[PDB]
Amino acid sequence: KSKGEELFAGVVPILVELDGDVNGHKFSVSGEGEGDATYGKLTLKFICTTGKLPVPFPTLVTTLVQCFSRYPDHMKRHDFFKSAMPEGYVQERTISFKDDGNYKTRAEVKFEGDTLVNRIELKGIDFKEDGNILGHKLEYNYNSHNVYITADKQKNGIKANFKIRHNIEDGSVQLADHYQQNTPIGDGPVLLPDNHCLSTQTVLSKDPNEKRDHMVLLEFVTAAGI
């Protein structure tokens, strides 16, 4: 049993902190909850702390800890994410919304004591003021996706590619193309994986007693040799 995997054997508290800027509209999101990697399960509540969120919350889901994925016993050697802990890894993405703007994100995820922390900076540009994103035309739900993972031996890390389908209110879909790079923060040995995928499902909801702009989130992720 590896060092990284032992950190995740039980329930781990999670803290998420995001600072964003989309077309100049600034905002901060704080999140709290917990992760149970044994079942690939995340439970989290996110609050926009600067008031009204200038984008739809669902567009932030991928940005807002894949170290909580479940790798089945036979795939444990492909779990780059836990192998980088506790020192952690940096996760960077470009998210490109079809016929609209893009997010660029840089995040550091690591332990601070017993807590798994995801700290993110986000910058969005090229967004249409009347588009699906700034126009808040996205439905408040979330589809299931396959995140595809390849080793990046040269950087001792991984890359990932996938397309998020955001249900639009008129019945169409808003496509968000994700290109992602992860590299370790420490220089201990990490696991470099063969091609595989993270099968992820996400359920979004609301706390009727919470008046602040927020998102409650339940997620299940399983690694598959698919």
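Numbers run from 1 along the shown chain.
Looks like X-ray crystallography, 2.1 Å, at least that's what the header says.
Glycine is no exception: its Cβ is also placed from the backbone N, Cα and C atoms.
Counting every protein chain shown, the number of other Cβ atoms lying within 10 Å of the Cβ of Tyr142 (mutagenesis position) is 21. One entry in Swiss-Prot concerns the mutagenesis experiment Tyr142 to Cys (Swiss-Prot position 145). Its note says: In mut1.9; shifts fluorescence lifetime from 3.03 to 2.74 ns.
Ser144 to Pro (Swiss-Prot position 147) appears in Swiss-Prot as a published mutagenesis result, with the remark: Increases fluorescence at warmer temperatures such as 37 degrees Celsius. Of all the Cβ atoms in the protein chains shown, 10 others lie within 10 Å of the Cβ of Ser144 (mutagenesis position).
For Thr200 (mutagenesis position), the Cβ neighbour count at a 10 Å cut-off comes to 22, with all displayed protein chains included. One mutagenesis experiment named in Swiss-Prot is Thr200 to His, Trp or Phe (Swiss-Prot position 203), and its note says Results in significantly red-shifted excitation and emission maxima.
Among the mutagenesis entries in Swiss-Prot is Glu219 to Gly (Swiss-Prot position 222), noted as: Suppresses the 399 nm excitation peak, leaving only the longer wavelength peak at 475 nm. For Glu219 (mutagenesis position), the number of other Cβ atoms no farther than 10 Å from its own Cβ, over all displayed protein chains, is 22. DSSP assigns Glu219 (mutagenesis position) to a strand in the three-state reduction.
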Between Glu219 (mutagenesis position) and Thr200 (mutagenesis position): CA-CA distance (Å): 7
Per DSSP, three-state class assigned to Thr200 (mutagenesis position): strand
